[PDB]
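Participant: Quick one: this structure, given as structure tokens, is what I'll be asking you about.
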Amino acid sequence: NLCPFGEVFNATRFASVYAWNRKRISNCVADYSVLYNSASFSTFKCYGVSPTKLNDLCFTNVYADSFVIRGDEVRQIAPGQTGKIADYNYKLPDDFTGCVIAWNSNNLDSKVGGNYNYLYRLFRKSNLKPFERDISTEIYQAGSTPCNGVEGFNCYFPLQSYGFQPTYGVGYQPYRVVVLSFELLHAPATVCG
Amino acid sequence: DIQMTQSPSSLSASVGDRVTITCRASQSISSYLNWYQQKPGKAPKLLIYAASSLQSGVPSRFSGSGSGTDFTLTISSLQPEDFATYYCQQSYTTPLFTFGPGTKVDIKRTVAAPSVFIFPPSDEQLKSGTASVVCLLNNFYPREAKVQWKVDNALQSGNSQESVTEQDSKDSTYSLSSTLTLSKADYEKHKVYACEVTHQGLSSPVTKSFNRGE
Amino acid sequence: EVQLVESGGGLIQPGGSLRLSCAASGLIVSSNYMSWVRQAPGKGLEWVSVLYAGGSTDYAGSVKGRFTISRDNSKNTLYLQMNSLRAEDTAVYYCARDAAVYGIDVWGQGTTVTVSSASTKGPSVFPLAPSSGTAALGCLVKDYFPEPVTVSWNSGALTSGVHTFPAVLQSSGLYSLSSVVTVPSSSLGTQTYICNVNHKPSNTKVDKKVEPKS
């Protein structure tokens, strides 16, 4: 067996950024040059590693996160970024080792009328820690008096929709993102080349 | 980046009218669009959020509508307190918001042509070495008016400043002054100073003028 | 109520520093997108810098590097440090709560920041003399700094037909306004017209009699 990268990159649905999906890759072999020799990605930055050397290396586990964001927003899927995505939805650590792979998904995730399936956290009291996943849907308490599940002044619903049609600008269109993380522990490495 | 635009820059209305401001985003922003009111010397007041929700404490004669590139603000029956300037703001790219350029709503009134007066520089000012020539446009409506300085028939470009009053509390008209600032040396090598005004209420442009030293 | 109280504006020389303060009551600064927004004279609303609830900052391209937004949760107070100020930072500065899709609903009161290298200076008062139904006359109030100057006519006995214009800023960095009035031609020989100028920053008070010229 080799690694099911096709069931993460080519999967039918993708997750919202705030509820990003994660897949744990183990006991398989992975050809990575088949990913960088696809020519089908708009973004493919690797950190702490070089994509070509990648098929030469071993890791104990590899993690594939995947989610949809907006065009101008792929800038935030980097170490050391700020903004509502990197602060409040998905944060990479300053010493990330792995690859951020993005591509244009305007063809599939942006329908006429609105694709309101894709959401993002717009309100949060404090920045995420790296690889944190906030799923609460509490009303957001911007004031000092609690909300008690009612929207209103100082009392905001925390997730907001993207609204993606197939007719847009450039960095206001939907992009599917896959973040690969490479972990090497004092344990039997199970993903090799 | 998203640039916002506003239908008419200024429009006139009477109390009890039904007024429609439009706004256009340079890219589809769904319905992330808010409307604001501003009166001179005070801070903006949120009127509409999310294109069509009425903000708390805002009269129900206010209402919004639109999604995508085009949006509209309606006032069903203009109240006297509604004469003000109205801005749209997009929140798609929060918190980096861009504002529209504004729409001023003033008080409609019958058309009135300006009374034009040209004022030579005083001889006091001519001692100090500068010459200020002033053109007054008095009690005209509507606000759109154009002033043109000629010196010995040569049209002047970068040496005049203009100022206009708020709409009169009791006329509903505007008055405007324009000031041509010349050196005394330059002032004295020319003869005919003229003020050419054009306004909707005038048949053809009006010219007041004077000859230096007469 | 919920209120954003602002303070700290004033006059400052180019290159100087200024610290704006926004004291919040009825919302928690630590929990909100807090923005600074400024409005130059006669322009519109421009976004300056923002303080995410999480602690991130962003800044307008034009102030990137000279300004720093911050807060003190103990005092529930938003701050803006303004260093290396230029003339074009002159604007009324508003702090506001950005509630994104729900709108910028809470606005501060304004604080005015004038950046200038001008010396404070009392005005010259020159006469705009009437010429040869209705005549117009006035005062040119030239070259004063800083703002503002107040005008009146015959010590307030004369208010009909008076127009005092908004001041303009000349290329020299001084302000200048005129004040005009329309009176019956028949009174020119008889009635005395004096304009009363007051400029408190320089303790200057002028009265100037406006006669027909000989």
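The numbering of chain A matches Swiss-Prot: 334-526, in order.
Technique stated in the header: X-ray crystallography, 2.7 Å.
Yeah, the Cβs are placed from backbone N, Cα and C, and that goes for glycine too.
Swiss-Prot feature annotations, pasted as is:
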- A:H519 to P: Increased resistance to human covalescent sera neutralization (MUTAGEN)
- A:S373 to P: In strain: Omicron/BA.1, Omicron/BA.2, Omicron/BA.2.12.1, Omicron/BA.2.75, Omicron/BA.4, Omicron/BA.5, Omicron/BQ.1.1, Omicron/XBB.1.5, Omicron/EG.5.1 (VARIANT)
- A:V445 to P: In strain: Omicron/XBB.1.5, Omicron/EG.5.1 (VARIANT)
- A:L452 to R: In strain: Delta/B.1.617.2, Epsilon/B.1.427/B.1.429, Kappa/B.1.617.1, Lambda/C.37, 19B/501Y, Omicron/BA.4, Omicron/BA.5, Omicron/BQ.1.1; Contributes to cellular immunity evasion and increases infectivity (VARIANT)
- A:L452 to Q: In strain: Omicron/BA.2.12.1 (VARIANT)
- A:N460 to K: In strain: Omicron/BA.2.75, Omicron/BQ.1.1, Omicron/XBB.1.5, Omicron/EG.5.1 (VARIANT)
- A:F486 to P: In strain: Omicron/XBB.1.5, Omicron/EG.5.1 (VARIANT)
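Describe each of these features in terms of where it is and what it packs against.
Facilitator: Annotation for A:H519 (mutagenesis position): no same-chain Cβ neighbours under 8 Å separated by at least 6 residues are found.
Taking the Cβ of A:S373 (variant position) as reference, residues of its chain lying under 8 Å away and at least six apart in sequence are, in sequence order, A:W436.
Neighbours of A:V445 (variant position), defined as other CB atoms within 10 A of its CB across all chains, total 8.
All protein chains included, A:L452 (variant position) registers 19 other Cβ atoms within 10 Å of its own Cβ.
A:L452 (variant position) falls within a strand segment according to DSSP.
Around the Cβ of A:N460 (variant position), a 10 Å sphere holds 16 further Cβ atoms from the protein chains shown.
Under the three-state DSSP scheme, A:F486 (variant position) falls in the coil class. Within the same chain, the residues at least 6 positions away from A:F486 (variant position) whose Cβ sits under 8 Å from its Cβ are A:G476, listed in sequence order.
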Participant: Which ones, out of the recorded positions A:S373, A:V445, A:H519, lie near enough to chain C that their C-beta is under 8 angstroms from one of its C-beta atoms?
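Facilitator: Qualifying residues, whose Cβ lies under 8 Å from chain C: none.
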Participant: Using Cβ atoms and a cut-off of under 8 Å, determine which of the recorded positions A:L452, A:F486, A:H519 neighbour chain B, and list them by sequence position, or give 'none'.
Facilitator: A:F486
Participant: Under a three-state reading of DSSP, tell me whether A:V445 (variant position) is helix, strand or coil.
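Facilitator: A:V445 (variant position) sits in coil per DSSP, no helix or strand.
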Participant: Could you state the CA-to-CA distance between A:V445 (variant position) and A:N460 (variant position) to the nearest Å?
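Facilitator: Here the two Cα atoms are 34 Å apart.
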